[PDB]
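Read through the structure below, which is laid out as structure tokens, and then see the notes.
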Amino acid sequence: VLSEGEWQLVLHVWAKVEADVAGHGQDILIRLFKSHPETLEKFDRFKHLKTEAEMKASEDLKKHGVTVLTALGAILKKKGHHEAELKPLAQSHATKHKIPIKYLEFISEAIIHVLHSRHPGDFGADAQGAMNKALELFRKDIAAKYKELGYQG
Ligand code: HEM
């Protein structure tokens, strides 16, 4: 599992994320969209945005970035005991949104990139390693629920 010390590192950086969720969530989604364009085509509500300027301009994209980080935050503060929060997310993303497990890896890279940008002195190699373990645990449990449903990535 993650140690209690690695969970400390994770949540100490997330409390800073919580001081500007809407800004963090918008940067993360933008980074996902540009680095991996195919993920934007999964969003009927965002599929119209072509440039980074248009993305930055959209209130609705910002609204959805808040939705995602709030849901991720609820999960991370359970420190691994997240069965009830994670189960509905896997179900929706499996059966309704149809999101390949690989795209959950892409958004995980996006989160880490943005956390490094916004919090250097605060997001050293050790905190980077803890956060990547926590995201791999996230991915690992959703993947298990996907397999059960017939979608395995
Ligand atoms: C940490 C990663 C993610 C979290 C925490 C997350 C969370 C959520 C939440 C809470 C919702 C709204 C309720 C729901 O539909 O069940 C949602 C909706 C949605 N998510 Fe995710 N999501 C994540 C990653 C992704 C990725 C990587 C994609 C696509 C590449 C994706 C696509 C969607 C879509 C298409 C919706 C519906 C948007 C709309 O039309 O209203 N999600 N997500």
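Heads up, chain A uses Swiss-Prot numbers, so what you see runs 2-154.
According to its header, the structure was obtained by X-ray crystallography, 2.0 Å.
Cβ atoms here come from the backbone N, Cα and C positions, even for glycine.
The domain 'Globin' annotation in Swiss-Prot covers 2-148 and rests on sequence analysis.
For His65 (nitrite binding site), the count of additional Cβ atoms within 10 Å of its Cβ stands at 17 [all protein chains shown]. When secondary structure is read from DSSP and collapsed to three states, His65 (nitrite binding site) falls in the helix class. Residues annotated as nitrite binding site in Swiss-Prot: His65.
Swiss-Prot lists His65 with the feature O2 binding site.
Annotation comment: Swiss-Prot describes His94 as heme b binding site, evidence class experimental evidence. Long-range Cβ proximity for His94 (heme b binding site), meaning a same-chain Cβ under 8 A and a gap of 6 or more residues, is found for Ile100, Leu105, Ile143.
The note that Swiss-Prot attaches to the natural variant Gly122 to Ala is: In metmyoglobin. Counting every protein chain shown, the Cβ of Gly122 (variant position) has 5 other Cβ atoms within 10 Å.
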